[PDB]
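Here is the structure we will look at.
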Amino acid sequence: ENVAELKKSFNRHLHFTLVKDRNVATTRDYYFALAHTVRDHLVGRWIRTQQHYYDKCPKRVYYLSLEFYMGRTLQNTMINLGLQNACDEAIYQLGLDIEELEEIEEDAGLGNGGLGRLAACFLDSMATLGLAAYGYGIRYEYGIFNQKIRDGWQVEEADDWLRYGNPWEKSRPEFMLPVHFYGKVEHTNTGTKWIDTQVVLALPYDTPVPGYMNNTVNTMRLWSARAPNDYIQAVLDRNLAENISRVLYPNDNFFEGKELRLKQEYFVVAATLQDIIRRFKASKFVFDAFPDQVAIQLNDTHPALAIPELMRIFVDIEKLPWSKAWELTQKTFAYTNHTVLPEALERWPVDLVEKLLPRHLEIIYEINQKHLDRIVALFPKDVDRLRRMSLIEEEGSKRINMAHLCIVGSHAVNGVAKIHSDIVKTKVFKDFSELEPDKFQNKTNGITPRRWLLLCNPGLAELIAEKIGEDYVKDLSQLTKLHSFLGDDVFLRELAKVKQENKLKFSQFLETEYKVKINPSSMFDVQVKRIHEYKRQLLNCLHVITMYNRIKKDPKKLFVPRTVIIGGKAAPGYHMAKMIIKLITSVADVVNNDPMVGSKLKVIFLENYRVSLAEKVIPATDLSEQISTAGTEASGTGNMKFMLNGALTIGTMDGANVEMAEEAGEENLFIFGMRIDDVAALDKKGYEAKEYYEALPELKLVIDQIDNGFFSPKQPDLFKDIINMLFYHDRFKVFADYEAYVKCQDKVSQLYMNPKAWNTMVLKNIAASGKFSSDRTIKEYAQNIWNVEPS
Amino acid sequence: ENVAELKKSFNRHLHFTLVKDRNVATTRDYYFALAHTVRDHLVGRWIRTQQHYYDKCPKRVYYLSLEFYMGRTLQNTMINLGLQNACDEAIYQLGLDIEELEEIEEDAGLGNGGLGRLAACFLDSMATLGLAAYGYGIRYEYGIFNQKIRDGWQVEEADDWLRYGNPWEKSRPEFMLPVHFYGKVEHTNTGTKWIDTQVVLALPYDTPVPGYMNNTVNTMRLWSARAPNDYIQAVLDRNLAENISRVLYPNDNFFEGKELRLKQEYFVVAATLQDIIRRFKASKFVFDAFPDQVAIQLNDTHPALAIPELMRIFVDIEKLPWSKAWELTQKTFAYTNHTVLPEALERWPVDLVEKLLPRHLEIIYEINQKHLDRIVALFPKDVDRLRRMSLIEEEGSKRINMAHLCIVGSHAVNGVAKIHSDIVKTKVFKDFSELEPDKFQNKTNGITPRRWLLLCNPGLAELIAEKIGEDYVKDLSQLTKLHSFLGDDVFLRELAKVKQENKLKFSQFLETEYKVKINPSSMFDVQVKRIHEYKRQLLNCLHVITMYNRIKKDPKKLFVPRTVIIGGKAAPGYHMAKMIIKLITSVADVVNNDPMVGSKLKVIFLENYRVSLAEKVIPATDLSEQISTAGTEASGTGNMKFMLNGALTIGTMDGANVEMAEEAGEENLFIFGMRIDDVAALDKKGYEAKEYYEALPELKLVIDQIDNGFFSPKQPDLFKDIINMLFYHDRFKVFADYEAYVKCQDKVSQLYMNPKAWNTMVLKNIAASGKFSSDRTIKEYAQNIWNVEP
Ligand SMILES: O=C(N[C@@H](Cc1ccccc1)C(=O)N1CC(C(=O)O)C1)c1cc2cc(Cl)ccc2[nH]1
Ligand SMILES: Cc1cc2nc3c(=O)[nH]c(=O)nc-3n(C[C@H](O)[C@H](O)[C@H](O)CO)c2cc1C
Ligand SMILES: *Cc1c(COP(=O)(O)O)cnc(C)c1O
Ligand SMILES: *Cc1c(COP(=O)(O)O)cnc(C)c1O
Ligand SMILES: CC(=O)N[C@@H]1O[C@H](CO)[C@@H](O)[C@H](O)[C@H]1O
């Protein structure tokens, strides 16, 4: 009945929408035909959901982020709507392979990593929980670049994801808005005027966000820059305004103070706030109840400008008195802190802001005066306190500390993991938290069980549902029921078979994609995340070389075989990250082609790591590498995906790793290396990498091989830069955790030789992953920050 | 496809396609819902038509043009498909106004004027005649600019026609192709290689072209430039390649040798030829029969590069020997000449071509040598003949004469009107026509009766069909049957009522759009075409001022009232055209606000003249101004639209105007002024505008008022530039035709006072318009140049 109508709709779309028949249709046409067939099932509910929010007017949540790492939409939509099985059958009956059609879809890679994926995971949870929430960002013409490996090096290729069209976005021409830039401030008797500005239009594109089996369809609104309204040159120059939403800055945890980036931040903030204000004034709910109807979450400081923009609107446009506007503003905004790394901190030079946003610079100054006046009144003698709490930094050049603007403009500030939120509250912003202790909170990150379990690992989800029901999908805490099977050998072998099939499926991937032959029974050791010195795939590379030498030493020694996979993109300007990639492809080349090691150890640099590819490798993983230096990874989410999918974790007591051990029992994770306190002690005492290289014979060998050209014969000093940083500038102490790491790694393999105990531990991990659902994360945000409830 | 199912489809699209309901839908959503509803009716026939061409493999026609002035598509499609009445009813039942929805659609203004509209009219006729024809152009992101009038001056606004989406285009991703630029030529032992080039991808977008009531749906394929595959800057720099299809050059009859324009020309040529070759090799058809399967018409010299590109492909890629390739090339191409005006002539500097297209420059040189060798062999003593017939001009800087390249690479060359084709053949290219007399031809232009009668003037089409049947739609020569009603007073009054209702409808337009109050019973005097010194709306402006003074002179004099309308866009760099516009808005301001003239004379500068707006004003017109200097307007097509729609013509013996008099009887048109020979005689003898200003008292007054600030008090010398050109540099002799013009105009008004005789003449015009159908034009092209059949 349903299968029949689905095949009918597909043929209808292929004909009328793609203008094709079965003899001339391309694979891309079949994908689009299916996408349209599935898309139609979203319309009724999307209209009803948005209409419901208008009628019953519940408090609305607006997740304002410069990034939304959404991945592919077809499968996700089919699943949340309960149409996957019917569609799978419809496509099969028509003689096609749904998997092939699914591969046609481009990832919507409008994010760099964890930050943009958290936003994506949050949209899915907010819809599944039935909250009146909206995602607001920029519709980048180009997302995170596609990565290629040339002569072992990363090469960037433009990610032209819209070239063939996106059936999942809906232009909303009637809501276009003008955004202002430059110009000059004019203080009149009717109020202050921001005049002589250049205008860039913002056209919003709505993408539906289907809740998991609940008839709710929320919206993700992305803005695209358009020019307003020598002739030829004047028309070509329209490219200049449209360049604002042209490309996503491909840096993870790195502030790049480019003027264009500033424009993107203001662009999305101005369009968004105007749209929210307009929706408020049409709600039939004059802004007294604004914050009882509106909640705006600042995802990192990127949209910090939203604070003085709201004030600008309230004061300059709506004519509200400063005091009242300031109060509403704080009740409206909440700020989420995502990192304590110095290079990620946004500090915009007042000069640049003055030229681009002169009125906003005056507003920020005013906020700062009112702010410092309060502090001067309570702590008179304390002069330096004012210096430390100011939104303005006069170090060399004067600049705005965006993080401080976010704190004073918000009623709630949160970190993303216990350890991180603690550091944010008591160390980094001690001066602020002391004054307003109730302001700072923690909201441990999470991942959505739909995309990261049900979609990416159907085999595992089925096994679990077979044993404990399907309720866990909407309430992952349900996974603890998996404990009852701890001594169940048949279940443990079923668990091990699912993982075995994931590995085989992914092995097929690696062999067609890459030269090398993979040992499907080897242990899959994986580290996939953005290349960073702080995340240390370098430390991992030190271990791979160690295992290499060891085999070369004693060839016939009983060695648990491994397929080591390291994948991730480096920001374009990050030289060390790029050197580390080359170092890894070099090592692999030597290991994979050495006859004495052969099928014992294989190394793969998984290129173009991205959301759709994460969905493949993660379910096939046995060992998840989460080895950042303690105190560096604010939270992490990749660690959670691997835990939910049956992999054991080797890592430090950092970010959310700590809470994973808490939930699963430290004994059921391979924790190692320095802890927050240990890195501190070492810092005070002073770190000298040279000493470990001295003490550690296995390390000295690894290092001498790198620095001598053993892994770059034609370029003997190619890795000279890596050697120098490690010996004289390693802020992340690679050599200091090397011994504990290799020791920890040895124990992992020992446990791997015992299938029954390895799988018993995996079970304890999966049964303990319930806390890491973004459904739980969102619930806490909802009741402790946004003050909202399901609809 | 009746009313109930049409309303159903509309609601379905509004819901699933526009994601709306009746309470939140916008007017734009309603337009799109209807467009999609109508579009669906094209799919079956479009797939079957293209499939038919593959199976039965008839010789195909490819109209290669840098311009396609298509206008709006909804109404046209509804009409050619016989769905207009049903849709009209469906939309009405749903509580909407189809006229309002139709106004939402943007014109597809991918052309400047006559040249691009001729291409558009040809696509409609080729589909109605059932020919296997394709239109190949560039999908400009921006078409001809939208014109605004600020402080009486034209201002240009970007024509962002794709902003909200084009439901009539279909991306054809599987046929994307790479186009090459720059690089360098490498002569090897395996053949010549064009290497180290930069690549720009070309993605084609197909638009259906429905034939009139015949199940045929052809294709118009437009190419869009896309880049292949410091980081941020590198991605932004992708804008540079995509800039190739960014904007239409807004010049009419004017060559602007900009490098970007050269890129556009090669771009469309390279993508098009590769696509045609590929389709040829898949036809199930050896390039021996290539020209028996392919015909490529060069619309003006703009795609001239297609000749050495085809050769490049045949020789460098397909490895054919030069002689064989050259033969197939000539049998493939045919060239159409659209103008004899010097500023429109394409002469690209060999330097620029050398850098951008080094391999094509070598090919053009080779063609020129083989060409001159032939001429040297037949006319040894004649040295200067070689200089005159060369594709290369060494005057100052060396440059390529694109027109000469088109002549030698084509087997047929045609003009667009008898008088023009004659000049092209015997005067301009005498050296070539003498050698190959059979090469040069004429193919008088035409307009499609669908868009230009049935669509734009439903009232007239109905009246005609009521009296002589509907066969005239597909065979306009049928209009001669209208003669039988020449003495029929009731028919003549019915004819006059249709024109009366057009005027009222358009008057509603002019009053809401413009301040002024219009006399619906006044004579609508109209001149709408691109602003050009050669088209002379200036001469027209001299007459308006004349009528003005006359009224001021004798207020109570019996004067047939007029609503004078002049509209058109000036190219951005054309200073004189812009000055003339300002001069016209200035005059209007004075006339329209002068209490002594009042409702006697009103002047309007119809802004943003374009295809959809032509469809409104043309049917409402009584008098059509076709007054270019004799010998300047190669043909004209606006003249034909007005004739088919019931307007009388006042004009010179130029372009197709001459043939209009031939068909309708010179007596039934208001011809005047110098003729081709008269302008020549005056040229030899020397023209001195000062003498007419001397002799003509009415003229002297007009001129003194202009030059003294009567029409620009705050800027007394504002029109100084206009005065100078008219006295010392008027290549188009405005003062010389002024007297004959005003005299001719006086007679027009005299005939207008006699409704029965005016309408009797209009009837003789309409009944004689059959020759000007583009169906007849295409039939002649098909049997005498392309050698193709339905
Ligand atoms: O564009 C059409 N369908 C659309 C269908 C579509 C819509 C959204 C996403 C993917 C596909 C189409 O093919 N594309 C939009 C993409 C782009 O903008 O690049 C590609 C279309 C159907 C049709 C049918 C007729 Cl009869 C005439 C013109 C037509 N265009
Ligand atoms: C038929 C014709 C077309 C012209 N088109 C243009 C044009 O498109 N742009 C421009 O800048 N000038 C144009 N001109 C003006 C020309 O370049 C030159 O400036 C004047 O003719 C010198 O008086 C045109 C002139 C003529 C006669
Ligand atoms: C989850 C995810 C990340 C974040 O990974 P971490 O290891 O937690 O930094 C990055 N990239 C992609 C594509 C992801 O799916
Ligand atoms: C037909 C047409 C033209 C050509 O008119 P002429 O009077 O022949 O110059 C130019 N522009 C538009 C919009 C047209 O419809
Ligand atoms: C170069 C150019 O645009 N020429 C124009 O071509 C059209 C189409 O043939 C003619 O009707 C017109 O008189 C002529 O001015």
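Just so it is clear, chain B uses Swiss-Prot numbers, and the residues here are 23-251, 262-317, 326-830, in order.
For all residues, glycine too, the Cβ spot is worked out from N, Cα and C.
Copied over from Swiss-Prot, here are the features:
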type: BINDING; residues: B:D43, B:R44, B:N45, B:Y76, B:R310; note: AMP binding site
type: MUTAGEN; residues: B:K470 to R; note: Decreased acetylation; when associated with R-796
type: MUTAGEN; residues: B:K470 to Q; note: Decreased glycogen phosphorylase activity
type: MUTAGEN; residues: B:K796 to R; note: Decreased acetylation; when associated with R-470
type: MUTAGEN; residues: B:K796 to Q; note: Decreased glycogen phosphorylase activity
**Fill in**
Filtered recorded positions (B:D43, B:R44, B:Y76, B:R310, B:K470, B:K796) by Cβ distance under 8 Å to chain A; hits in sequence order, or none, are B:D43
**Prompt:** Whole-number Å distance between the CA of B:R44 (AMP binding site) and the CA of B:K796 (mutagenesis position)?
**Reply:** 51
**Message:** Going by DSSP, is B:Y76 (AMP binding site) sitting in a helix, a strand, or coil?
**Reply:** helix
**Complete:** For B:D43 (AMP binding site) and B:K470 (mutagenesis position), the CA-to-CA distance in whole Å is 67
**Message:** Return only the integer: C-alpha distance in Å from B:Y76 (AMP binding site) to B:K470 (mutagenesis position).
**Reply:** 41
**Complete:** One of the recorded positions B:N45, B:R310, B:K470 has its Cα closest to the Cα of B:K796 (mutagenesis position), namely B:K470
**Prompt:** How many whole Å apart are the CA atoms of B:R310 (AMP binding site) and B:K470 (mutagenesis position)?
**Reply:** 38
**Neighbour count (Cβ, 10 Å) for B:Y76 (AMP binding site)** = 13
**Message:** Give me the CA-CA distance between B:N45 (AMP binding site) and B:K470 (mutagenesis position), in Å, as a whole number.
**Reply:** 68
**Residues B:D43, B:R44, B:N45, B:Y76, B:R310 binding AMP per the record - widest CA separation, whole Å** = 50
**Item:** DSSP three-state assignment (helix, strand or coil) for B:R44 (AMP binding site)
**Value:** coil
